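What follows is a set of notes on a single structure, which appears directly below.
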Amino acid sequence: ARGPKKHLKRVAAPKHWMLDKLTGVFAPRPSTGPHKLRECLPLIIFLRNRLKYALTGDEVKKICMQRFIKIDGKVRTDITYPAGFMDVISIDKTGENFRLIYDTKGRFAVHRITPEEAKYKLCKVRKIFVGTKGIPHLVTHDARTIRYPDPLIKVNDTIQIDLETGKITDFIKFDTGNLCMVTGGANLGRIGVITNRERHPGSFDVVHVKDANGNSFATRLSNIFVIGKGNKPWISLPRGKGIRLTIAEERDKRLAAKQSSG
Amino acid sequence: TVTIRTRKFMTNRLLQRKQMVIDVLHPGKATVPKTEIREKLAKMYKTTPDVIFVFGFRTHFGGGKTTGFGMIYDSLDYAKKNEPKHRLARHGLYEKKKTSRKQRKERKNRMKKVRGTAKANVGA
Amino acid sequence: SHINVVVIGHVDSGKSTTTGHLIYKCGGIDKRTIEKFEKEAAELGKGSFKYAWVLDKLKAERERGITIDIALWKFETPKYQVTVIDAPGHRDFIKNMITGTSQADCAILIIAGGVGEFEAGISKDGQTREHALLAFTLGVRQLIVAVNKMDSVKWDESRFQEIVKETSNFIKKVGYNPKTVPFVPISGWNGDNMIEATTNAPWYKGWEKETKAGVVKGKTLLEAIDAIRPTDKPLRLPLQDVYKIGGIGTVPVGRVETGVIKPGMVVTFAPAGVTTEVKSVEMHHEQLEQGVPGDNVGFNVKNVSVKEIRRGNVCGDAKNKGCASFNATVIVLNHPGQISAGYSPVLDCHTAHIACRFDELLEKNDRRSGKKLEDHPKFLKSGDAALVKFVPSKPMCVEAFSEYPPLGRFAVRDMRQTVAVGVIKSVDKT
Amino acid sequence: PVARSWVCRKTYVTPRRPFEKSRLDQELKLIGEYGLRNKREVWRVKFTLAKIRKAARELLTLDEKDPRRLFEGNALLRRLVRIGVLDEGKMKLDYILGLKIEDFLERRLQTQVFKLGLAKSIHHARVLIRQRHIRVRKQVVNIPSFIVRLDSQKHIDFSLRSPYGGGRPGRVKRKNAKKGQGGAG
RNA sequence: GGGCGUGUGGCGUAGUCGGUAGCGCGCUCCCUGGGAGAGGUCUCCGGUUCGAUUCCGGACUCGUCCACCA
RNA sequence: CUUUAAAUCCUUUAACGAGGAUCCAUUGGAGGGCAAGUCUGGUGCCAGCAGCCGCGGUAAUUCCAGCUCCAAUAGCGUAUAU
RNA sequence: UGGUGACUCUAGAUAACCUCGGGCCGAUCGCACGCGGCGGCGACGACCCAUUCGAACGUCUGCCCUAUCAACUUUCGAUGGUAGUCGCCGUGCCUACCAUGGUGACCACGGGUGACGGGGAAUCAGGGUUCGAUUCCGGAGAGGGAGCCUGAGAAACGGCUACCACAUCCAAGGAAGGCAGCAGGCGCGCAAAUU
RNA sequence: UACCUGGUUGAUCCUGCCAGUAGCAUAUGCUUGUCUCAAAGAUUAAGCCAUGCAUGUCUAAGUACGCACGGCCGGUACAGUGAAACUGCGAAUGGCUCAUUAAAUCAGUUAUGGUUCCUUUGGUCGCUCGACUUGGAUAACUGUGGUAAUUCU
């Protein structure tokens, strides 16, 4: 590598894209953006593989410049845009809004949101930046440099932005009793409440999070993303609600649906 | 006596067409050609047969079932808008280039040798 | 269109000189290459052969000053793309002269106008009479007589008219029509009247010849060539040589007698009996979509070694037969002795060079009337005409004269000459 | 970088001793009684028995109540009962060890044609597979090694396009008829 | 293909002022040794010539080397 | 027809298409190791075989042939690597 | 002011500095246009702060044979203290000045490798033995070495500048080259496809 | 399937190797009906290369006076396509090969508070106390040329 790479392999692409290894040699390289190449979902995957609007990549080429695609307020024309976490993709000609929340597994769930819920999004701050005139700042998880925050927004707070203006509405404290979105690693896709914070001078801290059905677990704070107060979230959840039942019960549930239908 | 039914019918408000997966039941006889599929699907939706673009057929063993997939448009202007160029010529309505790919390149980098207006003059 | 022209004539008549100089004035050769040959020729004490050196590429040819093998060159005329076939004028190489004449659609008979040279050329021992006879016997019906070396006789008109008169009476006895043959007084050395009218011959108003479209007139030798193709017949391209080029493979070279050769065609090589695919067809280092009758092409063949095919072999379309035996009417010309059954000389059919045995002498006919004189004669002598059954020593491909004329005429050779020439009546195909 | 499989698995295992009398007889009794075509598919069926028996053996080494033993055990016994190899009345992981080589040999489709009585011979039964003369669930099967499951047992029958079924009469009858009326005028 | 040679019995080889067709091994027969015997399209025909394996011509057969970069 | 950029092949459909279904399956072996003739003739410590042991000196179960037989079966032997 | 586990962090104040081979502060463009003058969609253009994309270096642990290699490293940096230069940065990276260290029987140093490393493949009861040039990640290099331009990013070779080897055309003055890219050709061969 | 068998001896029990036996590749030999898949110039020469080809690119929206087309509503610049040329960006990717290299490469792990970073995304960009838009080159093109010859000028 005498510089930056431009390509990505079908075999080395992340598995949560669920790419058939038999179709093509390459993978659609995610363009650089507000989300890393690991946890992104390029728009070509969302149209062709998750919803099957287009069949080939060139059939996504005609539709992306048709200017019908609205990722979180903005209309993008590049199919390789890194649509990350909770990016609101609304499409006008069907009037259908979408939002990326994880499944019980690591993949992204195809979730239709209501238009009253499609106008706002929660974002986790990364750092409290102090601007050049005593002006406080924050960068969210999707690279939104927001100036003049509420001063009580610390490093692990979640904030609620309105996409029509790009401004905050309310914030959620990183405190015990809050809902959590475990985003990364072996616990990628779990939704539970905060139980206990374990401090670590020098390394990454860990917080233990119990699921709603008592399946308690732990994950470091880097993957932890609080979303709600008490026992109620601020967004609409897909089916399963992030509980991660073991593989013994999915076999029962799967046979239960085919024996009830016939 | 070939009867055609529906599978996986969904609207394309994003693509100005409709798409449904074709199933064929042709007992005792061969795979029916794609031309006669269009008019049979035309009278099955009471629409015009010219924007019926079926392809991708695949027989199951022994015959009696062949499985394809096609697209039916809203109007002919979108059918000339969002479509691979070969599917136009599969009906024989559009004529592509008649130039061999080597003949394209053997002329192409031969225009790299001569600087000036003579780039259009080196070829023939 | 494309046409082939074979240059024939007595030795030292100026065939190579006239041909090499004609190619020069037609732009077929750059002036610097001529200047090189003129220096090399001067270094060997032969400065008067600078134009012949264009055709004579063999070391033996430059050392003796005589043409040995066939040389294939090109030049263009206002109407045709001419391929000249310079044939040897020496008796020992008449075999190469026959395989070169069986190709050409037209023949240019070079006759020296100098005193003594003309008489020696048309003598009983001269090749001028044998060449014109072989040319007409091989299929060449169009003839162009070029009275060369008119500069040695100071462009004398009476001398030219004398040569035209005697040559006309001769070619008429061979089978040619003097009216359809243009007589052009030239100077292969000075280049007079070859492409441009000469000022040294103010008496010469030009040549005139009768054609199927009427009477055509001209003055130069180039115009005589412009005043001159069995594409519908099966493919017949015999080999002259076989080359082994690095990266390409085996590349046989030859001229297309009948039919058309194209890249992708499945051809068969006889007598070798090898069938393969032609990958490409070239003509003077330029690729062609097809080789028509006349083109001396070099085609690349796949999976065939240079040891499986050789000079003398005939290539043809594998989709469009060999000969076990064939009956043909032959005319003994010059044979110092008697021709009996068992006699196995060499026959030059089209461009095939196979030795055939006079298996059986069927009938002896009168050369003039064609009436049968004797049945199953014990022997034949000079002047006799006869129907003989032939059996090739090696696999050979021939056709009946009535069906395919180009492949139905041949020449017989032995004891210092062309002892006979004949036409195939019937063929027993294998 | 070209997109293709490059995944190969040999479906059979040649035996260690090639020239002993004892093993030579048993497989001869299995070819002649079940109409097999070589000795390879004897060990091929013996190879897939060695896969399931080993997968059953290591589950016993994992102790009871283990979810992995509870899942992969019940997952394995789910398929054995659905293909007519093990009955419902013997559904337990201990019984896989006592499962023998001839047990899968009933569930070859070729035996089922000589079991359902629509073939004169077990060796005539394979030709009805080869000539596309029988179908299963409105699907013709041109391969005798199709492992019929317990569910399609009543769906085995002649093909729709068959002279020996409800289809066109064959070429021999169409040839014995053209001289049957062409010789009579 | 250009120049040079080689070819005569089963084998390989002589030879020939142009006139008789050989030797050796071999096969035959006889008493490794010796004797006799069978065994020839002299590459081929055509002439030259009183008579041709020789003298001429011709190509041929094989071996040889120079050429041969559509 | 389908397939595909255009094809090819696969699958589909009509026509033909095997009684010695001559539309003809080989590769290695047949002393032991190691499944498989004391078959027949030629060969006579010769030619050779055989991974090893060993066989050939004129009635060879091991060479060479034919007949028969054995293993694997569109594969199999051999060499060399492990 | 605000943060970290800990700042010489950020911001603020001040006293100055503003590098002529100069740090920004639109001397652009298109479609609709409605109200003297005011607008809309954007495109593009930049300096700086983050973001992503990486790279660059470090930390710890992990390698194959060999003692007929037992001592090595070092004023031609070896291991350090001090202070600079250079570099995008930490640092003997280099320069100066002092100190005498640094490694080794736990196998250093040296040699061999028919050695690109790793995921992995073949074989196997268990344990292992062998393989891994070969599609995935990363390293390294385009005859051999050296040097550079340009650019965010190269010591780039389907970019240059030398020497060395090989090699092309000439009018003999010169000019030009780099298939360990797809094919393909020779050579090498036991061994490997269609210009 | 955690498996042995023959050969030292007059015979025996042993040490003990040799040879069979099953794989897996590489070559090679004989043979070759169908069909699905699929390795393929690495080992010797990281040896040498002919030809051809693999890196170019324009939107309503950087610079259009090539009639090279082409509209007539024309004199208020250009209908508008538009080759060339200029500018901008890429050519540092991809592909191929494994020569070098034995704590080196690399792998796990972390560190960069010891560093830079095209583009993308999001913030900035009337914050400074003095134009209704400034300058002069140059390519394409027109025109004259050289050299045997170049992607020379």
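Chain C is numbered as in Swiss-Prot; shown residues: 6-233, 238-329, 333-442, in order.
Going by what the header records, the deposited coordinates were determined by electron microscopy, 3.7 Å.
A Cβ is built for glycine as well, from the same backbone N, Cα and C atoms used for every other residue.
Among the features that Swiss-Prot reports, GTP binding site is placed at C:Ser21, C:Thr22, C:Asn153, C:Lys154, C:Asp156, C:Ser192, C:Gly193, C:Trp194, with the record citing experimental evidence. Under mutagenesis, Swiss-Prot gives C:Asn153 to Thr with this note: Increases KM for GTP to 6.0 mM and reduces translation fidelity. Increases Km for GTP to 10.3 mM and reduces translation fidelity; when associated with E-156. As a published mutagenesis entry, C:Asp156 to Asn appears in Swiss-Prot alongside the note: Increases KM for GTP to 13.1 mM and reduces translation fidelity. Confers hyperresistance to canavanine. A mutagenesis experiment is reported in Swiss-Prot for this position, C:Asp156 to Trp, and the note states: Increases KM for GTP to 4.2 mM. Preferres XTP over GTP as substrate. Looking at Swiss-Prot, you'll find the mutagenesis C:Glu286 to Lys noted as follows: In TEF2-1; strongly reduces translation fidelity by increasing the frequency of frameshifting and amino acid misincorporation.
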Using a 10 angstroms cut-off on Cβ to Cβ distances, just flag whichever of C:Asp156, C:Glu286 is the loneliest among these mutagenesis positions. C:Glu286
Are there residues of the same chain, six or more positions away from C:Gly193 (GTP binding site), whose CB falls under 8 angstroms from its CB, and which are they? C:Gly19, C:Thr22, C:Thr23, C:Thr24, C:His26, C:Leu27, C:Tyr56, C:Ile115, C:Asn153, C:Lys154, C:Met199
Coarse DSSP state, helix versus strand versus coil, of C:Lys154 (GTP binding site): coil
C:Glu286 (mutagenesis position) and C:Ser21 (GTP binding site), distance between Cα atoms, whole Å: 37
Could you tell me which of these binding-site residues, C:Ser21, C:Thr22, C:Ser192, has the greatest number of Cβ atoms within 10 Å of its own Cβ? C:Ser21
Round to a whole number and give the Cα-to-Cα distance in Å for the pair C:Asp156 (mutagenesis position) and C:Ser192 (GTP binding site). 6
Please report how many Å separate the Cα atom of C:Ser192 (GTP binding site) from that of C:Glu286 (mutagenesis position), as a whole number. 47
What three-state secondary structure does DSSP assign to C:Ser192 (GTP binding site)? strand
Close in space but at least six residues away in sequence, with Cβ under 8 Å from that of C:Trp194 (GTP binding site), the same-chain residues are C:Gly19, C:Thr22, C:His26, C:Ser53, C:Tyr56, C:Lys154, C:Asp156
Of all the Cα pairs drawn from C:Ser21, C:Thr22, C:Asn153, C:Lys154, C:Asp156, C:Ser192, C:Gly193, C:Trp194, the residues the record ties to GTP, which distance is largest, in Å? 17
Within 10 Å of the Cβ of C:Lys154 (GTP binding site), how many other Cβ atoms can you find? Include all protein chains, please. 24
At a 10 Å cut-off from the C-beta of C:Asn153 (mutagenesis position), count the other C-beta atoms across all protein chains. 28
Work out the three-state DSSP category of C:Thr22 (GTP binding site). helix
